[PDB]
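Each remark here refers to the structure printed beneath this line.
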Amino acid sequence: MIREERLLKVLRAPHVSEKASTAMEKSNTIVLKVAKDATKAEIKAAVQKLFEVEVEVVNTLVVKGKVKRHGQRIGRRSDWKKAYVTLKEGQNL
Amino acid sequence: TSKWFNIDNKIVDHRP
Amino acid sequence: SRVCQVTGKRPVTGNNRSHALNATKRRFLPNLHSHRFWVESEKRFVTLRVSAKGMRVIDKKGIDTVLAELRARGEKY
Amino acid sequence: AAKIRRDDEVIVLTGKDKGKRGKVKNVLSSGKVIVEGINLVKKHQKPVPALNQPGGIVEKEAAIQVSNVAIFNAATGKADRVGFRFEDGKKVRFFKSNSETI
Amino acid sequence: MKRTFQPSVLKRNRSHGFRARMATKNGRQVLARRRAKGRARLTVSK
Amino acid sequence: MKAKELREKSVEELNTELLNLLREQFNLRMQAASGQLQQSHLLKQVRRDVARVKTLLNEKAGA
RNA sequence: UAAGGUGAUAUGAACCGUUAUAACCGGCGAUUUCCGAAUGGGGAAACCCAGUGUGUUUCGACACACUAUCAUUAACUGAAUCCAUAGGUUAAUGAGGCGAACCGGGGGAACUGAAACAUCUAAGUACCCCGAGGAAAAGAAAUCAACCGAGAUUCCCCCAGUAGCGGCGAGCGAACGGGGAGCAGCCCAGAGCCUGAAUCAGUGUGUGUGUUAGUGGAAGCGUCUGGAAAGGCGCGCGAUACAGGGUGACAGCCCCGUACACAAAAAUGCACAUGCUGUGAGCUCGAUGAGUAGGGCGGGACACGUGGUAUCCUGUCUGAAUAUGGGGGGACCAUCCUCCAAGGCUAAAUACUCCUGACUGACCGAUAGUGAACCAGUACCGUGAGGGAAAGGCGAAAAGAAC
RNA sequence: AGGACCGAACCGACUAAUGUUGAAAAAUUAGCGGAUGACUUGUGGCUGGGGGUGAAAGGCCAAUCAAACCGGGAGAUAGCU
RNA sequence: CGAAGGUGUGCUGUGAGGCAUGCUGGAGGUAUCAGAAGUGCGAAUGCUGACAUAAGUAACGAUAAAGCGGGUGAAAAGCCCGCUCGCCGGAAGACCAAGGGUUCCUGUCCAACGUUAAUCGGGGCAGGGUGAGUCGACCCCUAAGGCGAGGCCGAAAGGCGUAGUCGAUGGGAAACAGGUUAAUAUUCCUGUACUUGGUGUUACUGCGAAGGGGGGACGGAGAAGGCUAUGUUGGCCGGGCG
RNA sequence: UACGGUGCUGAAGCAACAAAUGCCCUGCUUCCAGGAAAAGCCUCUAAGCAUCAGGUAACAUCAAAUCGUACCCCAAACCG
Ligand SMILES: N[C@@H](Cc1c[nH]c2ccccc12)C(=O)O
Ligand SMILES: [Mg+2]
Ligand SMILES: [Mg+2]
Ligand SMILES: [Mg+2]
Ligand SMILES: [Mg+2]
Ligand SMILES: [Mg+2]
Ligand SMILES: [Mg+2]
Ligand SMILES: [Mg+2]
Ligand SMILES: [Mg+2]
Ligand SMILES: [Mg+2]
Ligand SMILES: [Mg+2]
Ligand SMILES: [Mg+2]
Ligand SMILES: [Mg+2]
Ligand SMILES: [Mg+2]
Ligand SMILES: [Mg+2]
Ligand SMILES: [Mg+2]
Ligand SMILES: [Mg+2]
Ligand SMILES: [Mg+2]
Ligand SMILES: [Mg+2]
Ligand SMILES: [Mg+2]
Ligand SMILES: [Mg+2]
Ligand SMILES: [Mg+2]
Ligand SMILES: [Mg+2]
Ligand SMILES: [Mg+2]
Ligand SMILES: [Mg+2]
Ligand SMILES: [Mg+2]
Ligand SMILES: [Mg+2]
Ligand SMILES: [Mg+2]
Ligand SMILES: [Mg+2]
Ligand SMILES: [Mg+2]
Ligand SMILES: [Mg+2]
Ligand SMILES: [Mg+2]
Ligand SMILES: [Mg+2]
Ligand SMILES: [Mg+2]
Ligand SMILES: [Mg+2]
Ligand SMILES: [Mg+2]
Ligand SMILES: [Mg+2]
């Protein structure tokens with residue numbers, strides 16, 4: 001095809017979180033933590049194949065890890081990518 | 001460091 | 001560098017000494033020159049950066065020998 | 001290998017239950033063992049509705065050392081040390097003092 | 001008044017960064033010492 | 001689960017290969033993350049299974 | 001090897017295993033993102049962008065592989081210039097970077113000492129640099145001796161703080177000869193015959209021996225005090241095992257060991273034994289290290305500061321003899337004696353410890369000892385180089401205090 | 001037209017008082033100079049230690065300057081306290 | 001059946017000390033005679049830590065300024081809401097770059113941080129939040145300057161520099177008005193657009209460089225004219241009759 | 001309205017005068033101190049291709065990745 005079926009392990013988790021997620025459900029589109037190296041087109045494919053839905057276009061943004069806690073030293077979390085996916089019309093999941 | 005009067009010449013030099 | 005391609009002569013450090021024997025570092029460096037040498041055995045000129053003596057060797061041993069050396073040793077030339 | 005192990009019946013040699021027999025519940029890689037009805041500590045545990053626990057003082061068994069127990073012979077009826085012999089390529093434990101394979 | 005540290009990352013990296021450090025025999029000895037010292041930040045970079 | 005497929009055919013294996021991912025692994029992540037998957041240890045194996053899968057096949061072909 | 005396991009803070013969840021595909025230990029494999037010598041180009045390290053090859057019953061764009069430079073060798077190409085070179089493409093090999101000391105080499109201070117300071121000292125030290133090995137270097141007399149003799153190099157003790165050097169100040173400081181450690185000797189400067197014959201390295205195999213997991217391993221009970229016995233007292237027992245650690249207080253006999261006896265599927269260090277590659281052995285007859293020795297000038301090395309100064313090295317200008325010859329014997333000459341420079345190789349006695357294992361201490365015990373007994377080169381300070389802390393102990397057991 | 005004039009922004013720093021364990025390791029308030037120029041400003045670059053730079057004061061070169069800072073020789077030497 | 005250490009007490013020696021013992025402590029200590037030293041502290045403007053003092057003294061950081069009512073709360077001068085009052089308005093309003101790096105928003109808590117209290121916070125804990133063909137970086141292009149195959153030079157380290165290759169503070173295609181989130185928006189949504197390439201169809205045609213030329217492409221001052229932002233009034237619209 | 005806010009609906013929406021330091025203006029006038037570079041863009045052809053490929057236009061369609069985007073920013077978030 002263009003992207004091997006193997007590499008469609010880019011979808012990592014739904015981000016069903018906040019009205020941001022759900023209130024932007026009730027007006028098209030779904031959002032997801034997705035890989036890190038994922039290429040919009042590369043992640044559209046995943047959502048076509050798996051999930052078997054339609055997809056108009058996909059937007060991406062990177063979330064930066066909050067650094068916190070600790071006394072002298074310090075701990076940081078990992079960065080990760082957001083989805084915001086926007087399905088064509090016969091919208092299901 | 002040092003207080004300003006100690007550094008300052010007019011007050012410090014006082015009796016030559 | 002100021003190295004004689006024939007003898008390997010290079011600058012060497014020693015001292016100055018005044019009449020009062022004050023030592024001041026200094027260098028003796030060789031009598032270099034760079035010289036177009038005719039080989040005939042290659043129908044060409046080759047410029048070697050050469051010391052006098054380097055020349056006097058070439059005079060005696062003769063160029064081609066000296067050129068066996070250098071090439072034997074890897075010198076560019 | 002290990003001398004005192006998991007499903008065994010043993011008799012205590014030292015301290016506060018000294019002489020109390022009991023079966024080994026489990027055996028912890030600290031070199032300790034939890035043996036039933038031997039060491040009892042009254043822990044104080046808060047009552048929990050979700051887990052349907054009554055709460056209040058509960059009784060449980062603490063970990064005693066492995067060297068504080070020895071396995072009960074029951075043919076002599078005393079404590080006994082353990083060795084390891086080979087029988088038919090099986091490394092078996094055996095009681096010392098009557099040499100019986102366990 | 002204007003004080004001595006006027007931060008600027010471009011200058012920071014260009015003057016003290018890994019590659020700059022790496023571009024000179026002594027700059028490299030800089031790292032070598034810090035590695036031998038077991039330093040956690042060889043050169044304060046991104 | 002090792003020599004069980006030391007002899008399972010280079011081409012054939014790339015099947016379970018996908019079947020570990022194609023099914024178990026992707027479904028498991030999704031299902032898990034979404035708060036379903038009550039038996040987490042399934043994530044440990046599958047991943048470890050694919051490792052086996054790829055250990056052969058790599059050692060069978062070429063190496 | 002195994003009855004228990006899924007590293008730690010760290011419970012919990014969900015699991016896995018019990019007579020052999022749980023875990024754990026060792027041998028050999030596999031995978032091994034990105035940056036970093038970084039090597040496809042770039043770059044503000046962990047990022048941007050390519051050329052060419054491959055890759056798609058959804059053969060676009062993305063993914064992967066390869067493409068740095070230098071050296072050697074070959075091949076093909078190929079100017080001014082026809083020949084020929086330089087230049088250019090490809091290819092095969094090797095290099096590159098890091099790393100504690102010991103080692104050889106290129107450079108090389110000043111404080112300081114002289115009760116000041118120039119000579120002299122500190123000192124060929126500190127430091128910079130280059131290079132290499134398991135050791136390095138040195139080494140098979142153009143050496144000493146003194147008319148008797150010795151017989152490579154290296155290290156140790158003497159000789160001796162002597163002889164000497166020295167603003168004869170401060171200081172520096174040998175050798176001869178003797179006692180020891182370890183000992184080893186060989187090639188090239190070449191052609192003929194005979195030819196791959198000694199040997200060395202690289203390598204495959206074998207064997208033995210060490211290594212990287214392991215196995216077995218003796219014998220204690222009664223009672224008293226106590227929260228707890230290993231302690232006291234009594235009576236037994238093992239000892240080629242009374243090294244040591246642990247366990248509720250001090251244990252040969254509770255545990256782990258210890259002495260002792262054993263063990264390797266695999267990979268390896270070391271010896272031999274051979275196979276393969278590369279290499280030369282052997283006899284006859286030859287050959288015997290020239291811009292060198294020496295000298296002049298300038299410095300430097302020799303304990304030796306130019307001194308009556310031998311000897312060694314050479315920046316500079318010179319320049320022999322060649323066995324009936326030449327070097328040295330501390331100016332120099334004679335005689336005598338003794339050695340053979342101007343090509344190389346060479347093991348041991350010697351040096352060192354980033355690191356592995358085991359063992360030891362009239363060494364420290366938390367302001368001590370490593371800066372660091374602790375998640376320390378950390379927190380912190382500094383643009384940076386760089387500097388650089390504090391901080392250990394509930395209990396036998398968390399029984400860590402329900403209500 | 002102008003190193004022209006008066007005068008904000010902007011750039012300076014002549015006087016005073018305050019402050020002097022400050023609000024501030026050099027500022028506040030009231031006045032003051034320049035304000036189309038040898039002006040002023042953001043970003044980035046180059047110059048290195050007996051060296052830099054200096055409309056020149058021995059000024060400045062990271063709150064350090066008649067020889068910067070960091071590490072080293074190093075326990076310099078101290079007929080002194 | 002209580003070691004060291006700590007704290008008392010008695011005795012003893014010329015002294016440095018010693019012995020005994022109560023309490024504390026809860027595990028080690030060692031006569032004797034020899035042996036060896038990190039062997040004795042009040043001073044060094046010594047070193048480290050702890051704790052005094054001045055003293056509940058100075059001070060609480062611009063003299064723009066507060067008053068009251070009502071909420072919440074264990075508690076309100078300080079938080080929330082309201083009505084007054086006052087202060088900036090070429091800022092003390094608003095958008096960024098640089099720099100910071102979650103300080104943004106929402107719940108929750110008030111020990112420590114806040115020069116007071118604190119129910120509040122840029123403070124603790126947890127969760128959420130950054131959506132682009134068009135803005136910007138990457139990217140093409142170069143200035144200063146940097147690096148630099150070969151190369152020239154240098155005891156070593158290295159120095160300079162050609163071909164190049166990097167480097168913005170400058171050049172280079174293109175989206176606007178409105179809406180919406182607690183929190184982003186020229187990025188999401190509604191309306192209405194545009195830029196450059198690939199491919200296809202249909203017409204029509206000489207295409208073609210790391211090369212030539214053009215352009216991009218540029219100073220200071222000054223002078224008005226034309227014009228927009230923007231303002232004022234009238235008209236218009238809605239509301240008012242104090 | 002849970003008293004923070006949140007929904008819904010919705011009039012007129014013209015003219016005259018004034019008016020920038022903004023724009024026209026990278027203009028115009030004038031002066032001496034004489035005022036980046038390169039690419040994108042346009043055009044020209046060389047080697048080269050000549051039915052081809054390319055070039056121009058209309059319409060249709062497809063592509064535009066990646067990274068930044070919170071908040072402070074004359075300041076209680078930057079240097080002090
Ligand atoms: N601000 C000081 C002056 C001052 C500052 N630093 C100094 C150093 C030396 C002498 C005087 C000063 C004053 O109160 O006047
Ligand atoms: Mg984005
Ligand atoms: Mg690279
Ligand atoms: Mg590179
Ligand atoms: Mg002196
Ligand atoms: Mg003789
Ligand atoms: Mg054993
Ligand atoms: Mg035993
Ligand atoms: Mg000879
Ligand atoms: Mg040698
Ligand atoms: Mg310490
Ligand atoms: Mg203590
Ligand atoms: Mg003027
Ligand atoms: Mg004026
Ligand atoms: Mg200064
Ligand atoms: Mg001193
Ligand atoms: Mg000294
Ligand atoms: Mg003691
Ligand atoms: Mg004291
Ligand atoms: Mg005293
Ligand atoms: Mg007072
Ligand atoms: Mg008073
Ligand atoms: Mg007061
Ligand atoms: Mg925070
Ligand atoms: Mg907030
Ligand atoms: Mg308070
Ligand atoms: Mg907060
Ligand atoms: Mg460029
Ligand atoms: Mg070069
Ligand atoms: Mg250069
Ligand atoms: Mg720019
Ligand atoms: Mg906002
Ligand atoms: Mg077309
Ligand atoms: Mg042009
Ligand atoms: Mg108008
Ligand atoms: Mg009225
Ligand atoms: Mg914003």
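From the backbone N, Cα and C atoms, a Cβ is placed for every residue, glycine too.
The number of other CB atoms found within 10 A of the CB of A:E18 (mutagenesis position), across every protein chain shown, is 10. Mapped onto three states, the DSSP output places A:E18 (mutagenesis position) in helix. Here Swiss-Prot describes A:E18 to Q as a published mutagenesis experiment; the accompanying note says: Strongly reduces trigger factor binding.
A:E18 to A appears in Swiss-Prot as a published mutagenesis result, with the remark: Binds normally to ribosomes; strongly reduces trigger factor binding.
With a cut-off of 8 Å between CB atoms and residues at least 6 apart in sequence, the same chain places nothing near A:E52 (mutagenesis position). Record note (Swiss-Prot), mutagenesis A:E52 to K: No effect on trigger factor binding. The unchanged residue is displayed.
Classification of A:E52 (mutagenesis position) by DSSP places it within a helix.
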